[PDB]
Amino acid sequence: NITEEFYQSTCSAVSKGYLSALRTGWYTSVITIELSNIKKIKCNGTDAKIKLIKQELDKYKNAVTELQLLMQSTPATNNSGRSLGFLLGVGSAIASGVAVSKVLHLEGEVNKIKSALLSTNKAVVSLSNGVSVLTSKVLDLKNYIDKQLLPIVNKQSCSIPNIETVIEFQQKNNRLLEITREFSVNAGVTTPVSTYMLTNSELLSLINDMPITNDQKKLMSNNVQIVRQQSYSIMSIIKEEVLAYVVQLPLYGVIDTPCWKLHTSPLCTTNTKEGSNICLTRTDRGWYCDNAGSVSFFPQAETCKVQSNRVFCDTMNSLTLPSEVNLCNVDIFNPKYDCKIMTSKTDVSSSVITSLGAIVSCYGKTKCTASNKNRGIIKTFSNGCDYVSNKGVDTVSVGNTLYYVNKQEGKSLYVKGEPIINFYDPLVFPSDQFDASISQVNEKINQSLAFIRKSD
Amino acid sequence: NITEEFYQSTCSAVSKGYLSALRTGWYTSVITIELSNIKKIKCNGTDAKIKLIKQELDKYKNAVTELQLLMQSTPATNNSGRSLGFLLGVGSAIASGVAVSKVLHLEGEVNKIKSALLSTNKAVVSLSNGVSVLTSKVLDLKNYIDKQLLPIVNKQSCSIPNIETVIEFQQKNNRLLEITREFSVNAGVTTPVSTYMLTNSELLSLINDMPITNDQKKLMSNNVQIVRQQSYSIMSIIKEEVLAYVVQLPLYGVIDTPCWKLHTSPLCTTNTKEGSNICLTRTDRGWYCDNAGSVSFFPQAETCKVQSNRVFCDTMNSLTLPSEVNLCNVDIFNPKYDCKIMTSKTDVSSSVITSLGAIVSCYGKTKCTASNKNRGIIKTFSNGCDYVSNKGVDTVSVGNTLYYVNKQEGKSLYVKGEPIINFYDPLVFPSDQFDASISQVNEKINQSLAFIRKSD
Amino acid sequence: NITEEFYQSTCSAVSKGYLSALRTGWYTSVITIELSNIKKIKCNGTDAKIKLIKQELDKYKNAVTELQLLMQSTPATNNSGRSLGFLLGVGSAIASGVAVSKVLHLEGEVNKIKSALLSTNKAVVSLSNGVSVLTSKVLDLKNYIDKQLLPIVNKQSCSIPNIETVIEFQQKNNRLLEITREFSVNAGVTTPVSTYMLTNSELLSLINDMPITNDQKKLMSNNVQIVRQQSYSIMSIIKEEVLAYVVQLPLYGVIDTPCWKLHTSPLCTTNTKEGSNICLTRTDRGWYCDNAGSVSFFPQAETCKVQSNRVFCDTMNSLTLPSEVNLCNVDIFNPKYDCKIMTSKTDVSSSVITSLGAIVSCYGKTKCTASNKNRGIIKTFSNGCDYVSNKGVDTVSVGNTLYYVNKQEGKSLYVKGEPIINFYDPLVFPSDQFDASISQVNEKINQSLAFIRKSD
Ligand SMILES: [Cl-]
Ligand SMILES: [Cl-]
Ligand SMILES: [Cl-]
């Protein structure tokens with residue numbers, strides 16, 4: 001059950017009650033399509049059905065040629081000021097998958113995989129480097145072409161095939177064309193992993209055969225659409241009648257730990273004289289999850305995806321913080337953790353739509369209201385930072401911008417408190433601290449009060 | 001007619017003459033596809049045409065199953081330093097559509113919609129919460145399957161269908177497969193809204209039936225491609241022989257108000273001694289539109305899309321500013337509005353391609369020129385901030401970077417003026433104001449001149 | 001051969017050995033599809049095969065109508081703090097292609113192109129403005145419809161076509177539908193250029209016919225997937241039985257010059273007292289390439305794509321810097337170039353995965369290790385900035401974040417040196433310089449030491 005608290009003192013809100021699903025690692029499987037090596041199409045027969053087969057077989061050959069050009073390359077991909085995103089490290093997302101892909105280029109490795117998938121369409125193969133991977137055969141065009149299409153190709157006659165075969169071949173070949181299509185506009189690396197790359201049935205089957213926990217299997221199976229988005233498909237090799245590409249699947253090593261989302265908005269003084277005001281904004285907005293005695297913090301919105309009450313995040317775009325980082329929500333002046341803020345003189349109106357309400361920073365001459373669809377305006381905000389819950393409210397207007405609020409069910413709590421911006425003397429307030437903290441601002445103020453003390 | 005003015009004094013340019021098309025709200029419609037509930041396919045007949053129908057019917061079932069898994073989840077999506085983007089608020093883009101989607105999950109609501117679309121393919125339905133929406137039936141697979149495909153499915157015989165039916169069913173079923181395909185790689189929420197989701201005919205028809213102004217209807221109909229980009233499709237429910245998804249359409253409450261685009265570039269002193277220079281840059285670049293007595297300001301480029309002379313913007317990514325914000329273009333030291341700037345010591349060369357010309361910030365040893373395709377170089381820029389119009393110029397080169405200029409027709413005006421950076425004493429100039437303003441810089445300078453005055 | 005050096009003194013690493021492929025210009029070609037102008041479909045025959053042709057011909061007409069609406073619009077597109085991206089200029093990516101597209105709207109220009117492609121499918125046309133472009137015909141639906149489909153359309157009888165024709169027409173028409181599909185969700189401008197827009201064969205052929213250097217031809221042909229990603233397709237006109245769109249291809253004027261990638265990470269003091277530490281970070285991370293006596297610098301990761309040992313970059317998102325910018329890697333206090341840094345007090349742990357290793361910034365209580373897959377943990381990092389090569393290491397863990405390292409072959413060199421953060425007195429260290437440099441920090445320190453000197 002989702003709950004939420006608004007802190008009037010620091011113009012921020014925390015949404016609690018969420019459960020974690022953090023991608024901590026990677027699982028790499030090798031997906032294969034058995035191809036028929038065919039060059040020639042010996043047939044002078046100008047029959048229309050033969051022509052259609054020839055045309056479809058021509059697309060097949062071009063796809064193979066196109067993929068061979070892609071194989072020649074080494075796979076690679078590249079994955080505000082009020083957020084702490086600039087503090088993040090830089091990972092290499094497909095480094096694990098690529099490492100597997102490189103092994104597949106080694107001679108004998110290809111033939112090794114083909115041997116394992118001879119009788120079955122699912123097997124585990126020991127690679128020459130000493131790594132085991134789940135290998136899968138999802139399509140056998142080699143079988144179909146050699147069994148259904150050989151007499152119309154391998155011989156001058158060329159016994160004209162039935163129309164149903166012409167249709168059937170186009171259906172089966174289509175998947176190869178679409179896979180090639182995706183790789184060719186994505187430089188051999190795609191994400192999310194499409195159903196062409198891996199069907200719902202194949203993915204669900206792959207998950208079940210993944211030697212992971214029953215909880216992980218259940219988790220991934222109930223959230224396939226999220227798993228696809230956190231996965232990569234990496235074109236590897238097309239060699240000796242087999243196309244192989246590496247599918248890089250998320251590994252969720254952290255599950256069902258409490259998560260909370262922190263929303264922040266500018267807190268300024270509200271003096272009538274334009275420009276005589278000072279502002280303060282908590283910059284530690286984003287998702288937080290308890291994780292192994294510490295806290296995983298995700299500054300950027302793209303990193304986390306919410307499904308009902310479960311949060312799917314990627315640890316690559318996170319910081320590991322002391323659990324005392326949560327103290328900034330209860331006591332921003334706590335002596336255990338230096339809470340991060342930014343200062344400014346720019347008092348501009350804006351709103352933050354939270355999980356269960358809306359934070360409104362209303363300043364100057366801005367019209368700020370909250371409304372119900374039936375009644376209309378039910379609350380007019382005064383200057384300063386305020387909050388309203390989603391219960392009874394459908395929209396919020398700040399200036400010329402209309403925000404719809406989330407209609408998620410859950411209780412909000414308004415925690416009254418003196419706006420902390422009122423505690424500072426504007427005469428010595430540093431309003432140029434773009435990336436700062438509580439203590440760093442205090443330090444600046446003490447220096448300013450010192451240079452004044454020297455003068456006095 | 002587009003015009004443009006360059007202000008030499010502040011190294012910036014304003015492009016006028018544009019008309020507004022601002023998305024201010026949302027309209028939510030419910031799109032439905034009538035599905036045939038079929039499980040069994042009773043037929044032992046091994047006929048090739050039967051096999052093709054069976055295979056296509058199998059794709060149909062997998063799509064339905066796949067969509068049912070998507071329905072189980074709650075829809076969600078996540079929508080530099082020289083820009084003021086960090087000042088923006090945070091909205092919830094699909095909060096309105098999702099609110100409608102949740103209503104559709106309530107029992108009876110599904111049957112209520114199906115009743116309205118019984119005789120017609122277009123109707124308005126009162127939802128149990130008390131909200132009316134345009135509901136539409138775009139595909140009836142239930143009818144086709146039950147009328148054309150029942151004897152080959154519901155019975156052991158299984159009278160073999162004609163080849164044209166096999167083709168026809170694949171054609172009709174394809175749309176369902178593609179819709180499912182899009183939702184499955186987008187976690188149930190897609191944008192822009194594709195033609196699979198809503199065809200050009202259906203969208204145009206929907207717009208005409210939308211009880212909006214004739215101007216809005218005309219506007220949306222002439223710019224369908226833009227409307228699609230500003231729309232969301234939200235997978236809702238697949239229950240009791242009907243697939244329903246919510247299409248969230250833009251509502252343009254502001255039309256044909258004057259808009260202007262502000263371009264900015266660094267203004268530095270040009271002393272010969274490397275590193276002895278100070279820089280200044282207007283940070284209020286972006287789109288501006290008159291709006292309800294105020295000005296809607298769009299700092300980020302992605303927010304606005306230009307079609308000829310009309311600007312399509314989203315108010316969610318805007319600030320509402322006093323109209324006096326425009327005074328920064330005429331008099332940056334005006335006493336009515338504190339114009340936003342940033343300071344630095346980093347004098348690096350760069351160019352900004354405007355609507356009707358190019359701003360060039362040329363510093364140090366950088367080669368800066370403007371050229372015509374026929375003649376070649378026609379102007380060599382000196383150090384400082386300068387400008388050239390697109391009339392007679394095709395390209396501009398700054399260092400190793402070649403920019404093509406926009407060949408839009410329109411008059412440019414060069415407004416001569418002393419570069420304002422020359423007004424500051426470098427000895428007391430604060431060059432560490434990453435996010436500042438005219439008065440904030442003055443305030444810093446007065447403090448510096450005070451600590452000096454105390455010493456003296 | 002790729003090599004790498006880590007500088008302990010400045011917590012940074014440089015990866016050498018790369019070769020350049022910089023997009024410096026644009027080549028614009030005009031792609032055409034000959035369309036059949038057909039309105040009526042005179043046939044009362046209710047034959048199933050006729051019905052299928054009618055339905056497919058209906059899609060053809062809707063595509064044409066849809067494209068005509070797109071033609072009505074003017075094409076346009078819109079193309080952290082630890083990066084210097086905010087220093088970049090603003091170009092207009094499709095300004096060159098659009099300029100060509102505008103010429104195509106002029107009367108006679110359309111007929112001029114159609115005349116050139118009358119006998120051949122490849123020609124060079126002089127446009128009325130005085131610009132020559134490679135024009136190409138990739139599909140002739142006009143021929144097919146008028147030759148194979150006229151009697152079933154132009155007459156009440158309507159001699160029922162064979163089933164193979166029904167299939168064939170759907171195959172040929174499909175490309176038109178997909179092109180229309182892409183343009184309609186991309187407002188007439190697509191990137192990367194798909195195989196629908198331009199097939200692998202057509203693109204390779206176009207490249208060979210492009211009057212460029214043999215090196216460029218070889219370069220583009222071996223990296224087609226990259227070329228597609230650096231290309232635009234711009235819907236222009238559909239008028240007088242011909243659809244024409246402009247394909248904007250990359251021009252690589254700089255090839256095989258040495259490139260290097262600079263990786264940076266925070267360097268902080270490691271005092272036991274939490275918050276008593278000061279930090280310093282090189283902000284000039286990104287790709288560097290020698291270019292015409294200067295250096296092209298690419299701050300943003302998206303700008304450059306690496307294929308094996310060759311770097312594909314776009315000069316539009318670059319700065320042109322003096323070659324002395326490289327001195328920051330050898331001597332950050334060099335008197336020839338003012339190396340860019342940022343200061344802070346926030347000592348947060350993070351890692352940067354490099355080309356041939358990993359930089360680890362470990363601070364506070366963070367667990368920082370490096371591991372082999374077989375052995376496990378082989379190195380535990382102490383507080384400070386350290387480095388490990390990819391040789392023998394597969395993963396690196398910083399806190400709750402596991403990074404896979406790149407398994408690229410190449411030698412790393414560890415350049416020992418005193419961390420430069422140790423050279424600063426914390427009592428006068430400016431930790432609020434979000435965008436600064438070596439000299440700017442020194443200047444601040446000298447001022448602080450002056451106000452102290454006055455007091456003394
Ligand atoms: Cl909204
Ligand atoms: Cl350009
Ligand atoms: Cl990783």
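Don't overthink the numbers, they just go from 1 along the chain as shown.
This entry, so its header tells us, was determined using X-ray crystallography, 2.4 Å.
Including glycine, each Cβ sits where the backbone N, Cα and C put it.
Mutagenesis annotation in Swiss-Prot: A:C11 to S (Swiss-Prot position 37), described as Impairs translation or folding of the F protein; the structure shown retains the original residue. Following the DSSP three-state reduction, the secondary structure of A:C11 (mutagenesis position) is coil.
Taken residue by residue with DSSP, A:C43 (mutagenesis position) is part of neither helix nor strand, so it is coil. What Swiss-Prot says about the mutagenesis result for A:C43 to S (Swiss-Prot position 69) is this: Impairs translation or folding of the F protein.
Looking at Swiss-Prot, the entry for mutagenesis of A:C158 to S (Swiss-Prot position 212) says: No effect on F1 and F2 structure and glycosylation. Annotation for A:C158 (mutagenesis position): same-chain Cβ neighbours under 8 Å, separated by at least 6 residues, are A:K42, A:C43, A:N44, A:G45, A:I50, A:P151, A:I152.
The note that Swiss-Prot attaches to the published mutagenesis A:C259 to S (Swiss-Prot position 313) is: Impairs translation or folding of the F protein. In this view, A:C259 (mutagenesis position) is surrounded by 28 other Cβ atoms within 10 Å of its Cβ, with every protein chain counted.
Sequence-distant contacts of A:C328 (mutagenesis position), defined as residues of its own chain at least six apart whose C-beta falls under 8 angstroms from its C-beta, comprise A:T10, A:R282, A:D284, A:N334, A:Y337, A:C339, A:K340. For A:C328 to S (Swiss-Prot position 382), Swiss-Prot lists a mutagenesis experiment annotated as follows: No effect on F1 and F2 structure and glycosylation.
What Swiss-Prot says about the mutagenesis result for A:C368 to S (Swiss-Prot position 422) is this: No effect on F1 and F2 structure and glycosylation. Cβ neighbours within 10 Å of A:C368 (mutagenesis position), excluding its own Cβ and spanning all shown chains: 23.
Mapped onto three states, the DSSP output places A:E164 (variant position) in helix. The Cβ neighbour count for A:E164 (variant position), using a 10 Å radius over every protein chain in view, is 16. Among the natural variants in Swiss-Prot, A:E164 to A (Swiss-Prot position 218) has the note: In strain: Cold-passage attenuated. The residue drawn here is the original one.
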Fewest-neighbour residue among mutagenesis positions, criterion Cβ within 10 Å, set A:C11, A:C43: A:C43
DSSP three-state assignment (helix, strand or coil) for A:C259 (mutagenesis position): strand
Candidate nearest A:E164 (variant position) in space, where candidates are the mutagenesis positions A:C11, A:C259, A:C368 and distance is Cα-Cα: A:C259
DSSP three-state assignment for A:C158 (mutagenesis position): coil
Where A:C328 (mutagenesis position) falls in three-state DSSP terms: helix
Filtered recorded positions - A:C11, A:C43, A:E164, A:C328 - keeping only those with Cβ under 8 Å from chain B: A:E164
